[PDB]
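Q: A single structure is presented below for examination.
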Amino acid sequence: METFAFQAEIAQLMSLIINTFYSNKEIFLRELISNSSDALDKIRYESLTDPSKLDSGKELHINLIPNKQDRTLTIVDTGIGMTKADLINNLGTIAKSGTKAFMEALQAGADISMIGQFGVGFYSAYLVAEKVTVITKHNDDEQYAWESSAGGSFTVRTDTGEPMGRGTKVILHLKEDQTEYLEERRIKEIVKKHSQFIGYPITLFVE
Ligand SMILES: O=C1c2ccccc2-c2c1cccc2-c1nc2cnccc2[nH]1
């Protein structure tokens, strides 16, 4: 396991998301489903030029998996996935520029719910999660786990868990007071409100 320091801007945004009083937390799910939809659009479009890009799995879908025992909500997609260079380097560049634009928009009066317009909607996960684990597999790299509890740090390691084929899993280790996001009725309500027109099947698993 390798440990990395967040740069100052994204660290400040993570603190803002964790510390600011903001009741409309449910938008995290819309943001993660939108990210999954974008990752699925990316592999689908690349497959139109190279169909062998789907040799790692033809199915293009999004699954929402609650686990009350573990207190986790997992968003799984079979999208393009992320390489190690995406996790450490490329997304660090995006996190910096998107945070600077979002902070400029917030100081002006924008709402936390607009985070996805700045390309950093992933970070809305910290509205509900004390820790986020991202398991990912891109066709051109190995399976990796990125993880952070906001210490000013994150970790990256090769993942020895169940092999994924291709795509990303975002595991939300929920805060103690955010267990409503494990309830079937609550998840169904949020998906219907914010994500009813996503162009991939969204399966809400139950227990
Ligand atoms: O979906 C996203 C996402 C969306 C937008 C920005 C970053 C991420 C992101 C994501 C998933 C896994 C890791 C990162 C990530 N944030 C970083 C911050 N500083 C250094 C490396 C980093 N890598």
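FYI, residue positions are counted from 1 along the chain as it appears here.
This deposition comes from X-ray crystallography, 1.3 Å.
Yeah, the Cβs are placed from backbone N, Cα and C, and that goes for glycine too.
Pulled from Swiss-Prot, these are the listed features:
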type: MUTAGEN; residues: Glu31 to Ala (Swiss-Prot position 47); note: Strong ATP-binding. Strong interaction with HSF1, HIF1A, ERBB2, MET, KEAP1 and RHOBTB2. No effect on interaction with TSC1
type: MUTAGEN; residues: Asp77 to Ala (Swiss-Prot position 93); note: Impaired ATP-binding. Strong interaction with HIF1A, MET, KEAP1 and RHOBTB2. Loss of interaction with HSF1 and ERBB2. Los of interaction with TSC1
type: MUTAGEN; residues: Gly81 to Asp (Swiss-Prot position 97); note: Abolishes ATPase activity
Q: I want to verify one value. Collapsing DSSP to three states, which class is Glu31 (mutagenesis position)?
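A: Where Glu31 (mutagenesis position) sits, the three-state DSSP reduction gives helix.
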Q: Give me the long-range Cβ neighbours of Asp77 (mutagenesis position): same chain, 6+ apart, Cβ under 8 Å, in sequence order.
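A: Set apart from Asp77 (mutagenesis position) by at least 6 residues yet with Cβ under 8 Å, we have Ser36, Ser37, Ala39, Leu40, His61, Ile62, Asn63, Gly167, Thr168, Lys169, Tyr200.
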Q: Please report the three-state DSSP label of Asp77 (mutagenesis position).
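A: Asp77 (mutagenesis position) sits in a strand per DSSP.
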Q: CB neighbours of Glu31 (mutagenesis position) within 10 A?
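A: A 10 Å sphere around the Cβ of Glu31 (mutagenesis position) contains 22 other Cβ atoms.
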Q: Around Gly81 (mutagenesis position), how many other CB atoms lie within 10 A of its CB?
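A: So the Cβ neighbour count for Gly81 (mutagenesis position) comes to 25.
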